[PDB]
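One structure below.
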Amino acid sequence: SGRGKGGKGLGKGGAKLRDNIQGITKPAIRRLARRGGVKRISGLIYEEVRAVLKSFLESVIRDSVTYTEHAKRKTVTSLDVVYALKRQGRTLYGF
Amino acid sequence: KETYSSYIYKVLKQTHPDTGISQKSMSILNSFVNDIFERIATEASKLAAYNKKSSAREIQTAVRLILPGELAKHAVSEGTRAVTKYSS
Amino acid sequence: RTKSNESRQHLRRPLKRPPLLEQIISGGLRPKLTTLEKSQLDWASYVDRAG
């Protein structure tokens, strides 16, 4: 029993991608364009729309996170977005 | 918590006795009423700070430049009729 | 309180529970085998015997 070696000692216990990429797609932008009333479009719009998201979403995101930090809430609620929308000049009803 | 669903419900009922409501629309109306109240009330506060001093004239004038005049005259007239009804 | 002691039991202990045979085989499938450790035993025995 004592002499020799073998695996019968269970173990001691050791330890044993977060980059993320932007989404959206061309058909979604095409549907949004068709909602806006455009007959024909060129092939250079999608990059610019993606730029509009990359310039619009992140700013309100920063304002929202600094607001909820100013509220001393370690979580984000839908009501926090409404403050950002109000100070951005485009308010949303329903939340 | 005191909701405002009852008042808007009875106003809809006295203006439309067979038209229903949707839950999303209830929040829509609640937010509309709340933010209009706050907007006109801070307008009244800034109109009180307008005069070099510490009523109803301030609120009448505040509603008199915040919303289009066509509905503004009706608003002030019906408010005055309401206060006359409440006076005695 | 002045009784005739307690002579009726004669040290009864029928099973309940076997020390190691119950844990290893009672009955089949190594009760609560959770095959990972049964595989541990098998692999250790195989590697030891095969050198």
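Chain A is numbered as in Swiss-Prot, which gives 2-17, 23-101 for the residues shown.
Header says: electron microscopy, 3.5 Å.
Using the three backbone atoms N, Cα and C, a Cβ is placed for every residue, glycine included.
A:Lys92 to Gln appears in Swiss-Prot as a mutagenesis experiment; the accompanying note says: Mimics acetylation; does not show increased sensitivity to DNA damaging agents. Here the residue is the original one, but Swiss-Prot notes a mutagenesis experiment at this spot, A:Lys92 to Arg: Mimics unmodified residue; does not show increased sensitivity to DNA damaging agents. Swiss-Prot lists A:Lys92 to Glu among its mutagenesis entries, and the accompanying note reads: Mimics glutarylation; delays in cell proliferation; increased sensitivity to DNA damaging agents.
All protein chains shown were included, and the count of other CB atoms within 10 Å of the CB of A:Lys92 (mutagenesis position) stands at 12. The secondary structure of A:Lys92 (mutagenesis position), as reduced to three states from DSSP, is helical.
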